[PDB]
Amino acid sequence: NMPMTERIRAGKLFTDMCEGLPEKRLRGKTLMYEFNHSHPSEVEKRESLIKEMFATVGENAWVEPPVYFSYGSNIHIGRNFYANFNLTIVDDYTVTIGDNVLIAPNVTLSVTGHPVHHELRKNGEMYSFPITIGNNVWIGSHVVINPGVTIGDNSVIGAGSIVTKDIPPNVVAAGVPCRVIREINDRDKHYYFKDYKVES
Amino acid sequence: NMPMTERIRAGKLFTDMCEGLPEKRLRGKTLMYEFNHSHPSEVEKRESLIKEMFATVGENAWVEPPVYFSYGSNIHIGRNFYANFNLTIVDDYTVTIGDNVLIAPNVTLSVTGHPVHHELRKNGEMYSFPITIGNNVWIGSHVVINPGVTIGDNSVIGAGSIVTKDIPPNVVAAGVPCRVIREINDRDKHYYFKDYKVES
Amino acid sequence: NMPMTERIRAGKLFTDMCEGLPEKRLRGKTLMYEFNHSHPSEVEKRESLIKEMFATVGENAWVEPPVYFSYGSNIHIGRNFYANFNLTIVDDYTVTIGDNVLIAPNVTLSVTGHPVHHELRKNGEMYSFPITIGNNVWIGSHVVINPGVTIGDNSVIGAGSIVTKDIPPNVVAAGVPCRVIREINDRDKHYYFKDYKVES
Ligand SMILES: CC(=O)SCCNC(=O)CCNC(=O)[C@H](O)C(C)(C)COP(=O)(O)OP(=O)(O)OC[C@H]1O[C@@H](n2cnc3c(N)ncnc32)[C@H](O)[C@@H]1OP(=O)(O)O
Ligand SMILES: CC(=O)SCCNC(=O)CCNC(=O)[C@H](O)C(C)(C)COP(=O)(O)OP(=O)(O)OC[C@H]1O[C@@H](n2cnc3c(N)ncnc32)[C@H](O)[C@@H]1OP(=O)(O)O
Ligand SMILES: CC(=O)SCCNC(=O)CCNC(=O)[C@H](O)C(C)(C)COP(=O)(O)OP(=O)(O)OC[C@H]1O[C@@H](n2cnc3c(N)ncnc32)[C@H](O)[C@@H]1OP(=O)(O)O
């Protein structure tokens, strides 16, 4: 006897078929549908749905439809946020993105997991831990960010990464599981790609 | 002497632009279209389309649109099935899923593949080997399951896994390619995440 | 610096909010919307759009909706092209696909990337390097192909690989990051999958 809602915040196992959760979900997923199916020319429309879908959205935010979430109202986005096609966020709990964050296509964030033992999840039980994307972070394509992960500022996450651990700031991380490939140093102020110098 | 119908069943190479296959594909993608572009409030309709779309569906099935498949009628689902956003199932041949199966967002299932040799696929020839998912299986995000793969009951597939070989029951598997990581023991019956236990 | 469209062609850092780039994108995303939302029965309309969406498309092209791209007009496709669901192509610059190329579902092609050093991207500045996919290439599901990569003729990219470097022709590459597994020999002329021969 503890409201599901309060079990989420406590990191306890819960289910979401009650206490107004389903109604919340239908509100968000309703806005999601008119965004996702809006005509590319309906820019103002899209512009308001964004402010509308997420609990928090800074200025100069852009999201290439389609976009997917469970609620929408648990996603708090910062300034100048760009997200490319198919950004999926399972926001059963807090998801926070800093400023000037760039998100490539087909990225997946999820504060939710299921107990490994199929007996702790007989009724699709879940747990939720907040994700936190720092400022000036860049996430490559097909990246997956798992429950309770924090990505430090100005860091980069390579395409295909499966982030399962916290990622410090100022690094470059990649792999399955995602691991720190390396620190970003002055050479990166000159070389922006493979063998290409900033001064051509 | 053997139709393409019999070739698929036999595991032999084939092509699907005859024997009514194309027309079969159209019927399924038509219901698929209606399902994928349905309003979140069209609850009844969504439920009826599901029992329509797939060959078999057990009680309490839920698929979060959009869903992608080739025929849909080659897929058999057990009971209490929950698939999140963008489940993709290339079912040129039979796909069987058990009960209490949980599928995270952006998961691709595929019974189909193509000869490695470009000489064998001059006309895009393929082979199809059924996929079999046990009961109480949980599949992480961005996981891909290749042709003829069998996942043993109660097993867990970590996010981003690329499954090319059969997974035994009662295991936690992950990686690229997927490798059995450990056995699911009774220590999992208390712990569900890092160091979070369960009390009375 | 110098004009934005030039920086592109020169592999220099650029932003795309001028020189008519946004409008160019709107026509693209417009034809894209018309394609993605078409009905499975509207085959003739789907074919006109294919020819209209991309710069060049050889005969026999088939693209299963939905398909995603930035401009569309920066894509050149050969002949007997086949792409399954959710092909995403960030064609900020040229993307060339040869003949008899088969693409599995959920593949992402991006000629664009961002300077890893945040100071070099304050205004989400990016670079773009063409992508060249040879003839008779087969790309598996959930593959990601990064900027300026060349996939040789007759090669195969396993499901889930993250292709960061060029792939030689006649090989089988897979992995994160993608690495050459072996060369396509003549045994591949008999065995097409796990242990199945052609005549026996
Ligand atoms: C926001 C938008 O919608 S547009 C942006 C869309 N862009 C993309 O999706 C492309 C994303 N780019 C990447 O992921 C690139 O791989 C980068 C930027 C992470 C490469 O990291 P960099 O430090 O610049 O590359 P670098 O050459 O030093 O790579 C070093 C090693 O890491 C490996 N590596 C690089 N990227 C990855 C990756 N994603 N996964 C695994 N390994 C990787 C390399 O293969 C290399 O191998 P080696 O050590 O054996 O030599
Ligand atoms: C179903 C829905 O629609 S909503 C929920 C969707 N959720 C997902 O897709 C999230 C999937 N979660 C995972 O993959 C988790 O990482 C789990 C389930 C595998 C947890 O791993 P566990 O087996 O419990 O063990 P643990 O967390 O200790 O991991 C141990 C090691 O495996 C690694 N690991 C964890 N997950 C993965 C993964 N997906 N791929 C590869 N390695 C992984 C860890 O990094 C760690 O590294 P180490 O050996 O250096 O210590
Ligand atoms: C166009 C369409 O719509 S068709 C539908 C799309 N189809 C798919 O997505 C299926 C993709 N198939 C694959 O990825 C398969 O793994 C193939 C075709 C690459 C098989 O590889 P093959 O060339 O036949 O060689 P083989 O199976 O022996 O692989 C050898 C090793 O490579 C590894 N390997 C194979 N495929 C992959 C992969 N995708 N990623 C990583 N490793 C892989 C194997 O695990 C194996 O491990 P080991 O050497 O330690 O034992």
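Here Swiss-Prot sets the residue numbers for chain C, with the shown residues being 2-201 in order.
Determined via X-ray crystallography, 2.5 Å.
Positions of Cβ are set from backbone N, Cα and C atoms, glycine also.
For C:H115 (mutagenesis position), other Cβ atoms within 10 Å of its Cβ number 20. In the three-state DSSP scheme, C:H115 (mutagenesis position) falls into the coil class. Swiss-Prot lists C:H115 with the feature active site, proton donor/acceptor.
Taken from Swiss-Prot, the feature substrate binding site applies to C:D17, C:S71, C:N85, C:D93. In the three-state DSSP reading, C:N85 (substrate binding site) counts as coil. Residue density at C:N85 (substrate binding site): 23 other Cβ atoms are found within 10 A of its Cβ, drawing on all protein chains shown.
Per Swiss-Prot, the feature acetyl-CoA binding site maps to C:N85, C:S142, C:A160, C:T165, C:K166, C:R180, C:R183. C:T165 (acetyl-CoA binding site) falls outside any helix or strand according to DSSP and counts as coil.
Listed in Swiss-Prot as a mutagenesis experiment, C:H115 to A is described as follows: Results in an 1800-fold decrease in catalytic activity.
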(Q) I want to check the contact list for C:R180 (acetyl-CoA binding site): same chain, sequence separation of six or more, C-beta distance under 8 angstroms. What comes out? (A) C:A174
Q: Write out the long-range same-chain contacts of C:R183 (acetyl-CoA binding site), meaning residues 6 or more apart in sequence whose Cβ is under 8 Å from its Cβ.
A: C:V172, C:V173
**Q.** C:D17 (substrate binding site) to C:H115 (mutagenesis position) - Cα separation in whole Å
**A.** 13
Q.
Cβ within less than 8 Å of a chain B Cβ is the test here; which of the binding-site residues C:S71, C:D93, C:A160, C:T165, C:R180, C:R183 meet it?
A. C:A160
Q) Tell me, which recorded positions from C:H115, C:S142, C:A160, C:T165, C:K166 are within 10 Å of C:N85 (substrate binding site) if we use the C-alpha atoms? A) C:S142
(Q) Within 10 Å of its Cβ, which one of these binding-site residues (C:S71, C:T165) has the largest number of other Cβ atoms? (A) C:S71
Q. What is the separation, in Å, between the Cα atoms of C:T165 (acetyl-CoA binding site) and C:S71 (substrate binding site)?
A. 21
